[PDB]
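Engineer: First the structure, which I've put down as structure tokens, then a few questions once you've had a look.
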Amino acid sequence: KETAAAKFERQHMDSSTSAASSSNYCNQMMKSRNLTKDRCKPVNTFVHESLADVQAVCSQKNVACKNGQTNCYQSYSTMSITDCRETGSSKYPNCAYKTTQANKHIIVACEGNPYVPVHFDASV
Ligand SMILES: Nc1ccn([C@@H]2O[C@H](COP(=O)(O)O)[C@@H](O)[C@H]2O)c(=O)n1
């Protein structure tokens, strides 16, 4: 299919832009990264930092994942992120999302060799 590291990049990386501008950013990106394909994914975060800066988080602050696993890492500083949340009215296949741009720390789960991000856990 897609490796776990490639799937994480397709779903969460957006380094071409420094930040979301229109309230339309999430509807466009969720569609173009195929996250509304079989359903509307309810929550998805896009990170506007270089891939290298996000991968560096795997060697930063070790914290437990929401699942109780302990291979989660929190970035020491904040990063530009865009939170995409499905609206209460949205209905597959007419998926609608609310866009929220912010600067927060991210929490990612890392794995393999090289040890890289394979899952976006939360933003704080
Ligand atoms: N702040 C958040 C919370 C979850 N997510 C996405 O939602 C998926 C499922 O969320 P859970 O962490 O709730 O399992 C995550 O794998 C991640 O792709 C996200 O992108 N941003």
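Numbers in chain A come straight from Swiss-Prot, and the residues shown are 27-150, in order.
Cβ atoms are placed via backbone N, Cα and C, with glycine included.
Quick paste of what Swiss-Prot says about this protein:
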- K33, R36, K67, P68, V69, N70, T71, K92, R111: substrate binding site (BINDING)
- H38 to A: Loss of activity (MUTAGEN)
- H38: active site, proton acceptor (ACT_SITE)
- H145 to A: Loss of activity (MUTAGEN)
- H145: active site, proton donor (ACT_SITE)
Engineer: Under 6 Å from ligand 1 by Cβ, which binding-site residues from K33, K67, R111?
Structural biologist: none
Engineer: Check the DSSP secondary structure of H145 (mutagenesis position), expressed as helix, strand or coil.
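Structural biologist: The three-state answer is strand.
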Engineer: Measuring Cα to Cα, how many Å separate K33 (substrate binding site) from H145 (mutagenesis position)?
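Structural biologist: A Cα-Cα distance of 9 Å.
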Engineer: Tell me the coarse DSSP state (helix, strand, coil) of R111 (substrate binding site).
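Structural biologist: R111 (substrate binding site) sits in a strand per DSSP.
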Engineer: From the Cα of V69 (substrate binding site) across to the Cα of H145 (mutagenesis position), what is the distance in angstrom?
Structural biologist: 13
